[PDB]
Amino acid sequence: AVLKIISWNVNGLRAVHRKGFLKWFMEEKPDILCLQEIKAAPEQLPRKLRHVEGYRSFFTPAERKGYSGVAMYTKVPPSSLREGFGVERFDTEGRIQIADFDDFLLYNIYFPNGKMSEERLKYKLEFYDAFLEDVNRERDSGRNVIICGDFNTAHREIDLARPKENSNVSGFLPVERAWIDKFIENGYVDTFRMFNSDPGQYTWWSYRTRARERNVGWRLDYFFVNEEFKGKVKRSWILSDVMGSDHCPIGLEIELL
Amino acid sequence: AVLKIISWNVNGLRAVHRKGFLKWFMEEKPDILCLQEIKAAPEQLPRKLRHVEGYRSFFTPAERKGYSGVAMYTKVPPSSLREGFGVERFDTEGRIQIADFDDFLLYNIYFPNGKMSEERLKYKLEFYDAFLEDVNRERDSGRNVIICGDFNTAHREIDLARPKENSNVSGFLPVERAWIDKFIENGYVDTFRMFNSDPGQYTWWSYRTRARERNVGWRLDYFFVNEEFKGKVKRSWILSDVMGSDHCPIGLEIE
DNA sequence: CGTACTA
DNA sequence: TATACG
Ligand SMILES: [Mg+2]
Ligand SMILES: [Mg+2]
């Protein structure tokens, strides 16, 4: 078994759908598709999206309508699916999908964006904390984990185009980058950096300035594995030619069974 | 005393502010201003709006941020300010302001818009019902009432430009007009219709089609009084030259 | 069409 | 620059 996972902040599932999302979905082989920021409730979605031939679909919308929300399409059915950490305020924004595939638990997370206010930045860092405890608790019991999605933070100065300009901007705060440091220090690997040391490798670009054309950008989307499972990751790349969102999709291949 | 009350769906207080709301407010000099669809929380408003020289301000925002909300500016201070009917689902949308001025209670209400879904249309009609019980309970027990704001419904075919086309559109449903009938039947007067019998008199126009230029429009904003208090209403007109919103302001003068 | 929220 | 509800 050589399995394939794609992660992508679509910035509106209905939006990408109108830009031919389904056609690209067939174009690819993905054994599991993780989507962040779908901005919809299942009922609001066209039937052709709700049900894709060969896939079982799961949707976790935010309580607040048309905001946040994550989704998962899968070819192999999961054992179970958890939708929160067990903390009321964190579970209701539709940012969490934890899917048991026996071999590994798959974390599909849309991490909070801090840019908006200092009030919301607090939420982000406490989300991070809630996240670590959760992933650790499961890794502690011996389970392998794959963590994907939009972390809303570039880690190192190489992970974005304008590091010096943005050191005061949320998404590159010292307190934010310090957490990813801590996160990796807890026994988790940035799967992308295992195979690629080059700068200029980004996953998000600003719409406001037509940034993507320059390739001025940020790496905000990551695949992480616990180091114990590190041996089984064959590929970790950035599908940076796929359009339709301010993010591009990212891919992981695992060698299994 | 001759007392002047203006009611207006501003369609975003911040928005009209940027179109010079305060300058009109200054020039018109009303004794009480009632505003609907403020679309803001007090914290989000510029300080120059939050407080105005000579006026005491009250804000009732919806729980849901940047949606609905009503506001009141007043030169006379009230004995009380109730913000709901006592029904959880109706009180959490910032649609209700009831202000005691001794002589009369002032109702500043932003009635729900039904156009969006049948699910929300249910809410509207149940809002109406909650509203009647409330206004009746107060008047039955000897208080005079002034009810102003956006009712989101034209009453009669004269109250809008395209009645036949819109008989299926929410805002002119029979279920809705039947309620205003019931409402008036309960001893309340459409103060505007006391002084003006003419058609073409409207308060809302659609943005989508540049309708206001034609004067294709609907009368959705009303001043109502209980008939016992009817004698004290001197004027009830439509300030239809004041721009900045899809609604225009309406005015009442009392004694 | 236009106001607002959030990214 | 790019979902909601009037
Ligand atoms: Mg986004
Ligand atoms: Mg409006």
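Since chain B takes its numbers from Swiss-Prot, the residues it shows come out as 2-256.
Yeah, the Cβs are placed from backbone N, Cα and C, and that goes for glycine too.
With a cut-off of 8 Å between CB atoms and residues at least 6 apart in sequence, the same chain places B:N10, B:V11, B:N12, B:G13, B:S69, B:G70, B:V71, B:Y111, B:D151 near B:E38 (Mg(2+) 1 binding site), listed in sequence order. Under the DSSP three-state reduction, B:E38 (Mg(2+) 1 binding site) is assigned to coil, being neither helix nor strand. Swiss-Prot lists B:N12, B:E38 with the feature Mg(2+) 1 binding site, giving experimental evidence as the kind of evidence.
For the mutagenesis of B:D151 to N, Swiss-Prot gives this note: Loss of DNA uridine endonuclease and 3'-5' exonuclease activities. Has weak AP endonuclease activity. The structure shown keeps the original residue.
As annotated by Swiss-Prot, Mg(2+) 2 binding site applies to B:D151, B:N153, B:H248. B:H248 (Mg(2+) 2 binding site) carries a strand DSSP state (E or B).
According to its DSSP assignment, B:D151 (mutagenesis position) is in a strand. Annotated active site, proton donor/acceptor per Swiss-Prot: B:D151, in sequence order, evidence recorded as a curator's inference.
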Would you mind ranking the binding-site residues B:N12, B:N153 by how many other Cβ atoms sit within 10 Å of each Cβ and giving me the lowest? B:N12
Please go through the recorded positions B:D151, B:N153, B:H248 one by one and keep those whose C-beta falls under 6 A from any atom of ligand 2; give the result in sequence order. none
Within 8 Å of the Cβ centroid of B:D151, B:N153, B:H248, the other same-chain residues by Cβ around the recorded Mg(2+) 2 site are B:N10, B:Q37, B:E38, B:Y111, B:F112, B:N114, B:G150, B:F152, B:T204, B:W205, B:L221, B:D222
Test of understanding: give the count of other CB atoms lying within 10 angstroms of the CB of B:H248 (Mg(2+) 2 binding site). 23
